Amino acid sequence: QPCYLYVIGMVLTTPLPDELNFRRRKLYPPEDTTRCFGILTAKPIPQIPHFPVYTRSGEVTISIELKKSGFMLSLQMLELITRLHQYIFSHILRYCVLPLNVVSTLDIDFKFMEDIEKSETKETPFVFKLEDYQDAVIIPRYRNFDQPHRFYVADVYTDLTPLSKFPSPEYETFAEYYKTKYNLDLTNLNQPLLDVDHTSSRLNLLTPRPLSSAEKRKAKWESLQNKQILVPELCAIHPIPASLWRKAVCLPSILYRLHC
RNA sequence: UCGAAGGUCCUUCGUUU
RNA sequence: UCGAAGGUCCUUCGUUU
């Protein structure tokens, strides 16, 4: 069985021009990170011209490039990749797609699978490690247990602490809000707080980067969602880093282009 | 994100002697 | 006339910190 291994090139050719960025938000170039995604096929791919996807950070050019050709490796490895492809499309999102990393040539990511398979308290308190949350996706443990919500860590607010003033009038402090509503007590009252961002699955080929009722309401919801400030002790860190996650959310748009 | 309700129209069927 | 089952779209609301 002949195999063909493609890499999905992501390079930011047109960053926000810095006139267009009024708010001077951080830019997240895809080329700054070595971990990417590839497509695995049986029959090769009919050459596709390179195309843009429009993200918050700018115009990102997608190039489908052939990294390796003609090989094949076992069956169990062929079967394992499928579990990652599912994981990407079922658990992360909602012929084969797999993670790659640098060795200056590219191979299948060795550190991907065991973060997840690494994931199978307390009286002495939660400890805040700044390097944990640097590139991170966090989920709140205290709500939405069915389908947990996930956020990028946008900022670490260092002057803020769980005893800082809660933004809404009904509560004095974050400590109080979480105690009152969720019955949660914090073991660490000196920890900073986290700013978040969220995007997930939409179409990136055009630039939203006449609304109905159901959509005008999600506009407000998404808006408030991004203004949320979260508590690190009350949040779990997702194994897949935010940097790889940002590449992952372009996959539906990119795979759409290859089909059409 | 997950839900709730009101309305509107369409499809399929029941209902009379 | 009164109903059943399924769907479409519009509108209103809850849900986050």
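Residue numbering in chain A adheres to Swiss-Prot, whereby the residues present occupy positions 766-859, 876-884, 888-904, 915-1003, 1013-1063 in order.
Determination method: X-ray crystallography, 3.1 Å.
Using N, Cα and C of the backbone, Cβ positions are placed for all residues, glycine too.
Swiss-Prot annotations:
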MUTAGEN   A:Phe960 to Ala  2-fold decrease in activity
MUTAGEN   A:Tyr971 to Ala  10-fold decrease in activity; when associated with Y-972
MUTAGEN   A:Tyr972 to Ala  10-fold decrease in activity; when associated with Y-971
MUTAGEN   A:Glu1036 to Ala  5-fold decrease in activity
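When the alpha carbons of A:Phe960 (mutagenesis position) and A:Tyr971 (mutagenesis position) are compared, the span between them is 8 angstrom. A:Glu1036 (mutagenesis position) sits 12 Å from A:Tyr972 (mutagenesis position), counting Cα to Cα. In the three-state DSSP assignment, the secondary structure recorded for A:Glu1036 (mutagenesis position) is helix. The Cβ of A:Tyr972 (mutagenesis position) lies under 8 Å from the Cβ of A:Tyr936, A:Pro956, A:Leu978, A:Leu980, A:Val1034, A:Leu1037, each on the same chain and at least six residues away in sequence. In the three-state DSSP scheme, A:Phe960 (mutagenesis position) falls into the coil class.
Listed in sequence order, A:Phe960, A:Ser962, A:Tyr965 are the same-chain residues at least 6 apart in sequence whose CB falls under 8 Å from the CB of A:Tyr971 (mutagenesis position). The Cβ of A:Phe960 (mutagenesis position) has 17 other Cβ atoms within 10 Å, all protein chains considered.
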